[PDB]
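Chemist: Just dropping this structure here.
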Protein chains: 2
Amino acid sequence: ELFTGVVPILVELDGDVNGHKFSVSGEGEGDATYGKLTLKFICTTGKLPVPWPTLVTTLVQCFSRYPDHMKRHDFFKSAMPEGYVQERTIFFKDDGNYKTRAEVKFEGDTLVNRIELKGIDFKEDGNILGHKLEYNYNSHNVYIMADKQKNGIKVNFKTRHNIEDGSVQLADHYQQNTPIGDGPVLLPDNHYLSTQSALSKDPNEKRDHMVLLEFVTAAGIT
Amino acid sequence: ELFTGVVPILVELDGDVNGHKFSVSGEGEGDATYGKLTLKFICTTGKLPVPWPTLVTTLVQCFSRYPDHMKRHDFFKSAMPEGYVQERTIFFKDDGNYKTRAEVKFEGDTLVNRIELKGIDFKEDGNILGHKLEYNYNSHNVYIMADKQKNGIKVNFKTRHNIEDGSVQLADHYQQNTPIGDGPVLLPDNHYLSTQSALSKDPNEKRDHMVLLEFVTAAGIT
């Protein structure tokens, strides 16, 4: 009953990639009913030291549309509003990696995602730091399974980002979410979320920003 | 001055793939200002004989955002409102092909795209007819060049559609647009449109349909 309409979303990330610090602030609204997200972020420290496409998976999966028969597999929402803690280790192939740790919960009537990120081992002339990534996004599948020992889930997936020269910089995602609360939560059978995104820019916007459009649906349980 | 706000769009396609006929009807609105499209289609003949993702490129490129310095390269809009004729030959790898012919123009205050399509040579157990395509979409680049002899353009690109088993069914696009009117039109220098799309479903919708979200920007001219 919390995600029955349009929920306001607020995001906040502090990061450090190879010693460079940045902050991103973002606002938007989600609608679990359609599993649609609209978010706008702004680098609040001037210019972003890494390409926007690498921060998309870091920058609120509770927003997924779960079909009615797949309702009892929604760990995401069954953990609200105390929230859950999402933890990730993202490995960009032949490059460095992001270690992230976020806390997603309701702070009043707004759903908030507070992130802390540390990148390390990035090649100064690779696609990330080199900014050879196209400003766009592809569809991927987010694999999920229960982690009972933790009363949470384990999620893994791989994203593919296009390079200017026609190639693909693959990023490996190891994920984990544990509830913030102490009560029973919903532990899912194996399944995944079909995820699709499109990035664009507000033309009136002066700050270095990114407009993110997203749709997410669960699948895999028959 | 015609694409300065939100323009209503109407689409209409009659097709025949390996002898099976279908019709799709669609409505939506575009906003060249952001290069955002929102469209909803409905198979009006019951169930669609091929997967929805194969009809996305067929189902209104005048909607692209062209940055101010790239303004004189917009053939698409410089051909309105008499419209232009878009013609395509799409070759799905190791499978059949779609021959399409559309006519895009303003019919009053609505921008309309009337399509006629014929598929042929499809493998009865391939990814198309087999329906082994995931319901999602990827980002691609739409290459453009002027075709002076015709007073139009030539466009080529290749799309990648995901298969259920983790592979990719590539589709090759040969395109051509010629003006319907007899006046000088704008012929572009070589460039492309970054294109991004996300597909979803209206949950209240009973008919076999598809909700298409799209963003398009030109690039390549400095």
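Chain B uses Swiss-Prot numbers throughout; the residues present, in order, are 6-64, 68-230.
Cβ coordinates are placed from backbone N, Cα and C, and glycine is handled just like the others.
So Swiss-Prot has the following annotated:
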- B:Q69 to L: In RSGFP4; increases fluorescence and shifts the major exitation peak to 489-490 nm; when associated with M-64 and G-65 (MUTAGEN)
- B:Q69 to H: In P4; leads to no detectable fluorescence. In mut2.2; shifts fluorescence lifetime from 3.03 to 1.94 ns; when associated with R-30 and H-145. In mut3.3; shifts fluorescence lifetime from 3.03 to 1.88 ns; when associated with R-30; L-46 and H-145 (MUTAGEN)
- B:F99 to S: In alphaGFP/cycle 3 GFP; improves folding at 37 degrees Celsius, reduces aggregation at high concentrations, and increases the diffusibility of the protein inside cells; when associated with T-153 and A-163 (MUTAGEN)
- B:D103 to E: In mut1.27; shifts fluorescence lifetime from 3.03 to 2.85 ns; when associated with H-145 (MUTAGEN)
- B:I128 to V: In EBFP2.0; shifts the excitation and emission spectra to shorter wavelengths and increases quantum yields compared to BFP; when associated with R-30; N-39; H-66; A-72; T-105; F-145; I-150; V-155; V-171; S-198; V-206 and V-224 (MUTAGEN)
- B:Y145 to A: In Cerulean; leads to improved quantum yield, a higher extinction coefficient and is 2.5-fold brighter than ECFP; when associated with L-64; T-65; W-66; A-72; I-146; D-148; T-153 and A-163 (MUTAGEN)
- B:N149 to K: Increases fluorescence at warmer temperatures such as 37 degrees Celsius. In Esmerald; leads to brighter fluorescence; when associated with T-65; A-72; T-153 and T-167. In VisGreen; leads to brighter fluorescence; when associated with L-64; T-65; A-72 and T-167 (MUTAGEN)
- B:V193 to A: In mut1.5; shifts fluorescence lifetime from 3.03 to 2.72 ns; when associated with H-145 (MUTAGEN)
- B:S202 to F: In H9; increases fluorescence at 395 nm excitation; when associated with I-203 (MUTAGEN)
- B:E222 to G: Suppresses the 399 nm excitation peak, leaving only the longer wavelength peak at 475 nm (MUTAGEN)
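Give me the structural setting of these features: burial, nearby parts and distances.
Modeler: For B:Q69 (mutagenesis position), the same-chain residues lying six or more positions away in sequence with a CB closer than 8 A to its CB are B:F84, B:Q94, B:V150, B:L201, B:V224.
Just so you know, the Cβ of B:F99 (mutagenesis position) picks up 16 other Cβ atoms within 10 Å once every protein chain is counted. In the three-state DSSP classification, B:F99 (mutagenesis position) falls within a strand.
For B:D103 (mutagenesis position), applying a Cβ distance below 8 Å and a minimum sequence separation of six or more within one chain yields B:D129, B:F130, B:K131, B:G134, B:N135, B:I136, B:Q177.
According to DSSP, B:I128 (mutagenesis position) is assigned to a strand segment. Other Cβ atoms within 10 Å of the Cβ of B:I128 (mutagenesis position), summed over all protein chains shown, number 12.
Neighbour density for B:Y145 (mutagenesis position): within 10 A of its CB lie 26 other CB atoms from the protein chains shown.
In sequence order, B:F165, B:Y200, B:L201, B:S202, B:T203 make up the list of same-chain residues 6 or more apart from B:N149 (mutagenesis position) whose Cβ falls under 8 Å from its Cβ.
Annotation note: B:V193 (mutagenesis position) sits in a coil segment as assigned by DSSP.
B:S202 (mutagenesis position) falls within a strand segment according to DSSP.
Close to B:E222 (mutagenesis position) in the fold, though at least 6 residues off in sequence, lie B:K41, B:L42, B:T43, B:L44, B:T203, B:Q204, B:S205, B:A206, each with a CB less than 8 Å from its CB.
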Chemist: Taking Cα atoms as reference points, which of the mutagenesis positions B:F99, B:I128, B:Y145 is nearest to B:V193 (mutagenesis position)?
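Modeler: Nearest in space to B:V193 (mutagenesis position), counting only the mutagenesis positions, is B:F99.
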Chemist: Neighbour count, 10 Å Cβ-Cβ cut-off, for B:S202 (mutagenesis position): what number do you get?
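Modeler: For B:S202 (mutagenesis position), the count of other Cβ atoms within 10 Å is 23.
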Chemist: If H, G and I count as helix, E and B as strand, and all else as coil, what does DSSP give for B:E222 (mutagenesis position)?
Modeler: strand
Chemist: In whole Å, how far is B:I128 (mutagenesis position) from B:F99 (mutagenesis position) when you measure between their Cα atoms?
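Modeler: That separation, Cα to Cα, works out to 10 Å.
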Chemist: According to DSSP, does B:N149 (mutagenesis position) sit in a helix, a strand, or coil?
Modeler: strand
Chemist: Sequence order please: the mutagenesis positions B:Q69, B:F99, B:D103, B:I128 that have their Cβ under 8 Å from a chain A Cβ, otherwise just none.
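Modeler: Cβ contacts with A: none found.
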